[PDB]
Amino acid sequence: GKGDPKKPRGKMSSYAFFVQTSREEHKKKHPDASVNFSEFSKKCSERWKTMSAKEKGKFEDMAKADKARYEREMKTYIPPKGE
């Protein structure tokens, strides 16, 4: 219960960006994992912290690009009067 309609969720970091990328790649051979985000990322992490800043570099650029989208989305969010 932490995902309101169209509401952002804190621009992902460079690692998390590589995880969502590892996810799609893991979706190619993990029907039983289901990825409950408590057993998968643990694995991607061991697959990210290993790469070089070069690879994690373009991902740093992506997370940075998302950083701009996060601020650009607030220009249309604004919830109602709480109720």
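Swiss-Prot numbering applies to chain A: residues 2-84, in that order.
Header lists the method as solution NMR.
Using the three backbone atoms N, Cα and C, a Cβ is placed for every residue, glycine included.
The heparin binding site annotation in Swiss-Prot covers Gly2, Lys3, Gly4, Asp5, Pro6, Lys7, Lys8, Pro9, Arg10 and rests on similarity to another entry. Under the DSSP three-state reduction, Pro6 (heparin binding site) is assigned to coil, being neither helix nor strand.
All protein chains considered, the CB of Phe38 (mutagenesis position) has 10 other CB atoms within 10 Å. Taken residue by residue with DSSP, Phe38 (mutagenesis position) is part of neither helix nor strand, so it is coil. Experimental mutagenesis at this site is recorded by Swiss-Prot as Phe38 to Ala, annotated: Disrupts association with chromatin; when associated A-103 and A-122.
Here the residue is the original one, but Swiss-Prot notes a mutagenesis experiment at this spot, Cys45 to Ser: No effect on nuclear localization. Decreases interaction with BCN1 and impairs autophagy induction. Abolishes cytokine-stimulating activity and no effect on chemoattractant activity; when associated with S-23. Neighbours of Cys45 (mutagenesis position), defined as other CB atoms within 10 A of its CB across all chains, total 20. Secondary structure at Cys45 (mutagenesis position), taken from DSSP and collapsed to helix, strand or coil, is helix.
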Subset of binding-site residues (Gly2, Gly4, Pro6, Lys8, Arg10) lying within 10 A of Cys45 (mutagenesis position), CA to CA, in sequence order: none
Separation of alpha carbons, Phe38 (mutagenesis position) and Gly2 (heparin binding site) (Å): 14
Separation of alpha carbons, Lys8 (heparin binding site) and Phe38 (mutagenesis position) (Å): 20
